[PDB]
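Enquirer: One structure follows; several queries about it will come next.
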Amino acid sequence: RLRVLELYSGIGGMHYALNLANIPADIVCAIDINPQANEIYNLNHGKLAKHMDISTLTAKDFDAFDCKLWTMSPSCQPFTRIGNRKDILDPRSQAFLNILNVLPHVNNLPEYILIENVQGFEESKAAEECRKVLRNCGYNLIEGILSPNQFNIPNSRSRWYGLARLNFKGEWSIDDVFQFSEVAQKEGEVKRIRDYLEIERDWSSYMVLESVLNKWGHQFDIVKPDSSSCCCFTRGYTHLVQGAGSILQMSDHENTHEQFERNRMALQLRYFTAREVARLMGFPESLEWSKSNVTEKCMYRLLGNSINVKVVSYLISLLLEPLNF
Ligand SMILES: Nc1ncnc2c1ncn2[C@@H]1O[C@H](CSCC[C@H](N)C(=O)O)[C@@H](O)[C@H]1O
């Protein structure tokens, strides 16, 4: 079976994607500094997540893990750091550079590496350093930008992905991943928002406040159940308006802008629930947090930093093909 090290594990999107890809995978360790993430991780996947600063990992640590696949969703922003006080710096994006500095020292280089990051990572100095050390350590690296709405998922979430195979001299391309998306177009199989919504819940706690709608309401992106996309969810969702996620019109008004000026409260606008956000990001229904100390408000923040499980399941399948499972 494949021993996997899941770095920057969060609530375990990578583990869920490995499950979908039917990889016989043993997550040897999941590492995250956020105890709230680890609490959700361990409740759902088993006690595999450990509290550890990835910037302190040594080659002896990686040797003990002895993992053939490493996954990571590192924290690399800001891509260009400012400031002369390199003395007092907390290890932030130092953790990713620590991985790159320690990798050439391990006893057994991992045969497969999967890296996920935000769009624009590809132009960063960190990406330049990553390509350099991977090339020097004999990896074949392919990379690309992919969004769920390329796979018939009605959500925008463009992300950079790097897939690396050690000592691989064949031919592959990130675009091969589309041979896995069963999706086609018939217009009745095109997924829309309604396919992810919860139904007949009490929406009171999710209704957008009139105070926010009166002050900033023109900045919302409003979608309806029949919409074929919605905007990217972030940590700011339900707190910051612009650029943090779309909201849902529950009323039947066809002309949303016209009704907005007439009476914006009659649009019955609500936030997506955290369950709906999880569904749009490809998490299965088994994902649970009710039995934890983690509130739905905190779940929005954890989900805002999570991968799309569906997209990564396809990339994992592509990455691990030479293992002939
Ligand atoms: N130096 C460091 N050491 C360990 N974990 C870190 C870290 N810096 C950031 N992280 C963690 O890395 C995660 C980046 S978001 C990744 C979440 C995960 N990919 C998922 O799908 O759920 C956050 O949970 C954050 O707590």
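Here chain A follows Swiss-Prot, giving residues 6-330 in order.
Going by what the header records, the deposited coordinates were determined by X-ray crystallography, 1.7 Å.
Even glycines carry a Cβ here, placed using N, Cα and C.
When I checked Swiss-Prot for this same protein, it listed these features:
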- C81: active site (ACT_SITE)
- 7-330: domain 'SAM-dependent MTase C5-type' (DOMAIN)
- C81 to A: Loss of methyltransferase activity (MUTAGEN)
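Tell me about the surroundings of these features in the structure.
Expert: Neighbour list (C81 (mutagenesis position), Cβ cut-off 8 Å, at least 6 residues apart, same chain): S98, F101, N122, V123, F126, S129, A131.
Annotation note: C81 (mutagenesis position) sits in a coil segment as assigned by DSSP.
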